[PDB]
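Visitor: Just passing along the structure, written as structure tokens.
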Amino acid sequence: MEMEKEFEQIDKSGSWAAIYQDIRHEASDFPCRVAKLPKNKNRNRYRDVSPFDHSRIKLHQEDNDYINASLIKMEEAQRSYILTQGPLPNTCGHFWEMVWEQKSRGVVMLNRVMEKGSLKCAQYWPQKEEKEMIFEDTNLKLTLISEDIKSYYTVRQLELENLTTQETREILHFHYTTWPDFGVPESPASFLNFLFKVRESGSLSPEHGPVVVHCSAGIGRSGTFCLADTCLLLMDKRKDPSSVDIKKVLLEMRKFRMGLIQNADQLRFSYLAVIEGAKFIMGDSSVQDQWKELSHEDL
């Protein structure tokens, strides 16, 4: 449409690396003082990835309100996301406290628990119906209710209970399981199929708290997911696949959490996804069915 004009110009020039570096240079820099406090060192998975103070999610907790998570509030698009690191063995209780307090309906997980032979995330949800999890520190109970395993992703229905009030909520867990260890999944199709499954579930809707999105660090895959969703939403709202400037949207997002989109491959993939998703937005409803086919979710 026009981002596709730029896309081809950048591809012709082989200048993705440089484009991406420009983003790094212009991106916001805000303080992360709370994240860096000594009492919080064991709450951070990576020393170089911290939430800004101004946008961090606070736990409604006495003693220590810290979790490595940022509220990304997209004003024009009217969508908010919580991006967070993959929970640590000691922060799983905090993670579910956050989901409860922020009134989230959905959790989007873009990594596997083990990648490249090391642990990228704690096993923070129950794998079997009959073996529920209790997080004593935050007094929450979590039960697997059902799971639908597809080829490239798994959807789980979970029930989260506040053990204090005995109130319960249904949380949907959307787990993209096939993001490759190294090089972006060059199928915008399965990624889009997945994004549209999350949308269809109601998890992204204004009547719920912000969706929680994470990978290992909560910036790369997570950034791609949110950037694509927001760009498509903007194009939808304006119905104009030309006014939407992806680099501009990415810079706006980076006001709320550092380092979103971790390399030139992920940036180029973000363009691809938005360009392809635009077909649906602009009236070609049959493409969603085409993605589902291309995204052989049955094997």
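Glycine residues also receive a Cβ, built from the backbone N, Cα and C atoms like all the rest.
What Swiss-Prot shows for this protein is this:
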- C215: active site, phosphocysteine intermediate (ACT_SITE)
- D181, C215, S216, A217, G218, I219, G220, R221, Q262: substrate binding site (BINDING)
- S50 to A or D: No phosphorylation (MUTAGEN)
- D181 to A: Substrate-trapping mutant (MUTAGEN)
- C215 to S: Catalytically inactive mutant; abolishes sulfhydration (MUTAGEN)
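Can you tell me where each of these features sits in this structure?
Guide: Of all the Cβ atoms in the protein chains shown, 27 others lie within 10 Å of the Cβ of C215 (mutagenesis position).
Sequence-distant contacts of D181 (mutagenesis position), defined by Cβ-Cβ distance under 8 angstroms and a gap of at least six in the same chain, are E115, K116.
Other Cβ atoms within 10 Å of the Cβ of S50 (mutagenesis position), summed over all protein chains shown, number 22.
The DSSP secondary structure for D181 (mutagenesis position) is coil.
In three-state terms derived from DSSP, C215 (mutagenesis position) belongs to neither a helical nor a strand segment and is classed as coil.
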